[PDB]
Amino acid sequence: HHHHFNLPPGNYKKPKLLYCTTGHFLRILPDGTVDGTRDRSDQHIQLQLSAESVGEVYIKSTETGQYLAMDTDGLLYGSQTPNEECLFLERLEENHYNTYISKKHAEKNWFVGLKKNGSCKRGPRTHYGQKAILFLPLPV
């Protein structure tokens, strides 16, 4: 899809915590809100990734079943059902971190990203080079 294909190591057999280098874990709340928390004990940060195609993943809350998705204006939200806004290109970055580019808006490099204050970044505001788009997956 007009993007590199360096993929991060690891399988999808188990759920993961996605820690953003900006200091928060990615969280999908029951009401569909998406944000970040520093609390590892939070029950809405356990995420199950799955590959629909090599390098293309869904990111789902194991607690609520919601799928991470990015809307037409770049906002992350939790979707009850899988749609084209729920697919992300999972890639390696700096030979180490995991990044996620909205497949639907891949042409504009809209990434999944969290700000240091724990709020999500809007697609257009993200870009290569930011700490906000870098994730370090951890075991649950």
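Here, residue 1 is simply the first one shown, and the rest follow in order.
The backbone N, Cα and C atoms fix where each Cβ goes, and this holds for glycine too.
Within the same chain, residues at least 6 positions away in sequence whose Cβ sits under 8 Å from that of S102 (mutagenesis position) are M70, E85, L87, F88, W110, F111, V112, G123. According to DSSP, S102 (mutagenesis position) is assigned to a strand segment. Listed in Swiss-Prot is the mutagenesis experiment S102 to A (Swiss-Prot position 114), annotated as follows: Decrease in LRRC59-binding.
Taken residue by residue with DSSP, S119 (mutagenesis position) is part of neither helix nor strand, so it is coil. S119 to E (Swiss-Prot position 131) appears in Swiss-Prot as a mutagenesis experiment; the accompanying note says: Decrease in LRRC59-binding.
Where Swiss-Prot documents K121 to A (Swiss-Prot position 133) as a mutagenesis experiment, the accompanying text is: Loss of LRRC59-binding. Around the Cβ of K121 (mutagenesis position), the same chain contributes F111, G113, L114, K115, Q130, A132, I133, each under 8 angstroms and 6 or more positions distant in sequence.
Record note (Swiss-Prot) on the mutagenesis of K121 to R (Swiss-Prot position 133): No effect on LRRC59-binding.
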